[PDB]
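Enquirer: Okay, handing you the structure first.
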Amino acid sequence: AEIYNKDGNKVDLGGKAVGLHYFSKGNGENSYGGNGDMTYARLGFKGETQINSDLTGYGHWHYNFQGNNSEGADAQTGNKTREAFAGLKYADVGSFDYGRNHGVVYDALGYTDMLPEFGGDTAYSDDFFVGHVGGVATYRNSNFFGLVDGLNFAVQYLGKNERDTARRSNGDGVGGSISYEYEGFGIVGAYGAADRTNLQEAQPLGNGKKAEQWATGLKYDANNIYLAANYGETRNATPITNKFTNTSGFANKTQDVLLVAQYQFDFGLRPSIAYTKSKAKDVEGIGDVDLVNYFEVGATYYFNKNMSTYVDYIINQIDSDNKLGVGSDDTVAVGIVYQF
Amino acid sequence: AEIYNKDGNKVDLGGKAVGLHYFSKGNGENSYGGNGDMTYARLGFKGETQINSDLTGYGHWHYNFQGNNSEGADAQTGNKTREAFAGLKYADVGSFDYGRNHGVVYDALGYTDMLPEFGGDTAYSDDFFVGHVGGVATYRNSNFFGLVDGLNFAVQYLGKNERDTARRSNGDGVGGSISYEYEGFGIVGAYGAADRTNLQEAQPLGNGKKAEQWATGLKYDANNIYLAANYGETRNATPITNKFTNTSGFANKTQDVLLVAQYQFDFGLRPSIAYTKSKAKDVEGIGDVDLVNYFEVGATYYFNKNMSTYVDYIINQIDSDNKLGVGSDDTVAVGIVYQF
Amino acid sequence: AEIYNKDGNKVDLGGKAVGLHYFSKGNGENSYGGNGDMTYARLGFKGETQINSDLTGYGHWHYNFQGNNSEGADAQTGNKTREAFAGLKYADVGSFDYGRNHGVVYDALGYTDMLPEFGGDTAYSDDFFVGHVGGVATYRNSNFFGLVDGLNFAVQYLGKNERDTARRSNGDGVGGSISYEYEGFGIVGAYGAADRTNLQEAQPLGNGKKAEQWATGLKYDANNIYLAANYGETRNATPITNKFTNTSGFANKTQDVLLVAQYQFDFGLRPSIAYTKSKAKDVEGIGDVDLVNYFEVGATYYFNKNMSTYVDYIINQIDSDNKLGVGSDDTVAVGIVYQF
Ligand SMILES: [Zn+2]
Ligand SMILES: [Zn+2]
Ligand SMILES: [Zn+2]
Ligand SMILES: [Zn+2]
Ligand SMILES: [Zn+2]
Ligand SMILES: [Zn+2]
């Protein structure tokens, strides 16, 4: 929502309130998504300034406030900055920005990230190139220098983030993505490799001096249909946890498959079906083990551009004897969303 | 303050800066409110969208930022989401919303919550139905389906919130409230019962498989007078602490009494007097013990709809030999408030 | 950016997104500023309401969100309230405000706080009077009661803030500052003394029942030139740390010198040079030791009032055998800033 537009600078304030509850069998400790209150809220701004006829500068900030916490010590659990960056965009040259932003491999994994609540399981945060990561300098080019419409690409430099935990750390890396869009279809591929930190190497699970993440994707977004498919492969990058021996690390190799189909009815109801399967391989002590494996059946009711209800059902196919202890129960999310 | 109003969605941004200092005898450790800097700030939004002529959707978010902290490790102490919810309101049918919101029993305890700084002692947060609680689905009906003016009611389902601490947890519950308003008067009553969590049961103080909170109230809000009275009773719900044996839990039974009288002078000065007395009973090892017992004398000076000063004096009647260790000293709050 | 202006209340929303990276030799553990991602974002409001023709009320809130954190446990590290206060301003009488605000001695140290990223090293936060401190009641008078133009002064009462750590605590204090501005020049002096807390006294480093901070300054801000110089002296106030014996406390005495020179080119480039030297004396076990000692060479490119790039180089003169373990390596900051 544009709240300022004077003297060649415009600022949009964005926010949503999401009333959200998850339902699962017991405590939800052996379920896909958990059990209980998951209400959150989001606030941010997006400003673009016209420096000259060809040059424009921008900045985005986006923050998540959890409303499912109390007023005691747990008051901040889940609060985080999603995105926070600035950059410059010139004519038909491209754009450059640095900050906390989407990894370039999310240019591909975003195709199947359309479920009312869930989906996009492989797009972990603070995981190199698949999700929101800190310290990324990203060059992007749309319409290939204004010569070929629909043909976009991007190159990204990931800065080293040596943090307290191996889960949220990374070393230097490079990545890129190419995409084409024609008459309703979009195809995309993205790749990224980076150095691992010593602390990551020192974990039980995962072994290798380099992490690697790539993925392809196809989508059809027209005539009220949304159909998409993603395939991705990772090396030493997907974060895993053994809930039995209570160790953590990274999967030496994962094969990721995400499918999704939605139809948008005129009167606002948007049903969806989806498949998601992530298989880890060469896991220390375990061997092969599935991380994610479900079918999804859901629907969102759009009242208008500002209000929506949704239900999302996960038919979890993960077996009860999963070697890594991955939860095997189903989970249902029921949501009510005000956004501007 | 309305900052957006285009295409049937309006958004209000709200905020206040509250310069605030408390004065007490020693460290304030044996006082009502404490001693030192209590400056805070608040920010939120409130959006309502017109879906059709009869249906409207809304969302509220409200956040508290403490300014009395430092820039070190204590930087977030007191920061919290007060409210965060969305819902739908239809014609003369009623409204429904889910999220972190006021407990339905606060429909009654809000009558005496009008002191410049203090008062409303029984409306604890994260305490079932008396204050701000997370995961509440609330149906509300004003003017009894548009048939009887002044006659409002509400029913509320409290979701289970199993947290790390027994103080901030709760199980499933139901509650409701009815109110009538006529020629300046308002009468109200509210009730709520809920299951306790196992962790709550396992505490030294309090015993029972169910928590219970109810209260009645009368107010007179006209001719520049504000007069209100509240009476409430709780079972296994009021959080208590024994500062001697350093244990905590819940009071098996409390009797709550809150009175308040204010007059609003034309030139902005609004003096107030108030009484508050909360007596816990059947406390393990202690027996009977008062939790709150004071007289209040204060005044607010309203410069206008955006600026105010206030002083609030608590004449604390709690005895120095209180069995639970409740603080017995007086406390004075001096405040300066900018709000929009 | 003014987002509301109805009925004699105006509200400005402010924010910036700062993409920022520091470069240093190894881990940055022996460097001036460190090494890695330093992206942050800021949001706040500033409201002023016209109560009558002579009286106006105001309020400021300003918050810092770190974007260089992850989404795990370190998600809030660095998040803080910078400022949060309200007050009243009357005609030619002056202004009064209370809250978390700038110490009065910053009226002087702000002269040399103009580097693209660094500088202003002596203006520590939560350090009595030199930086952002909590619980300050400040009277300010501009143009000496409207009689002498350019002649401003301020008196400040610092409230006691007894916190968990000795670094961020303080006792009661008073301070003041006087400044004159004439044909492009500004001269200033400020003084402040305060009681130390018992916890501060109990530290290894620093000894004395009272803290003391004063400083003078000259600036020339015209004809596209910025030239400034600061000299300050502290007693028992400057926070120090011995990274060898891993102790902390306060310096019994510091001599502070800050110089800065900048030129603003028409086409947006603003190069800068600066010197900064802070010498601690009478340090327990150490004797004399330098805390800060560098030359700075940097430049900011201003695209316009909303967008800028900058590079800041610190030529660190601190010797590798510094007795307190102060880092001796150079550091380079590269920044891109969107602000409104
Ligand atoms: Zn965003
Ligand atoms: Zn995103
Ligand atoms: Zn509110
Ligand atoms: Zn409230
Ligand atoms: Zn500010
Ligand atoms: Zn400041």
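Note that chain B carries Swiss-Prot numbering, so the residues on display, from first to last, are 23-362.
If you check the header, you will see the structure was determined by X-ray crystallography, 3.0 Å.
From the backbone N, Cα and C atoms, a Cβ is placed for every residue, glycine too.
The following feature annotations were taken from Swiss-Prot:
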- B:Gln88 to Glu: In strain: B/r; AA sequence (VARIANT)
- B:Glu139 to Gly: In strain: B/r; AA sequence (VARIANT)
- B:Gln284 to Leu: In strain: B/r; AA sequence (VARIANT)
Enquirer: Checking B:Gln88, B:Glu139, B:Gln284 - which of these variant positions have a CB within less than 8 A of a chain A CB?
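Expert: So none of them sit by chain A.
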Enquirer: Specify the secondary structure state of B:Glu139 (variant position) as given by DSSP, simplified to three classes.
Expert: coil
Enquirer: Mind pulling out which variant positions among B:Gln88, B:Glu139, B:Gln284 sit under 8 Å from chain C, Cβ to Cβ?
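Expert: Cβ contacts with chain C under 8 Å: B:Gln88.
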Enquirer: When you measure from the Cβ of B:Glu139 (variant position), how many other Cβ atoms are you left with inside 10 Å?
Expert: 22
Enquirer: Would you identify the secondary structure of B:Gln284 (variant position) according to DSSP, in three states?
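Expert: In three-state terms, B:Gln284 (variant position) counts as strand.
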Enquirer: Neighbour count, 10 Å Cβ-Cβ cut-off, for B:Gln284 (variant position): what number do you get?
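Expert: Cβ-Cβ neighbours of B:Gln284 (variant position) within 10 Å number 21.
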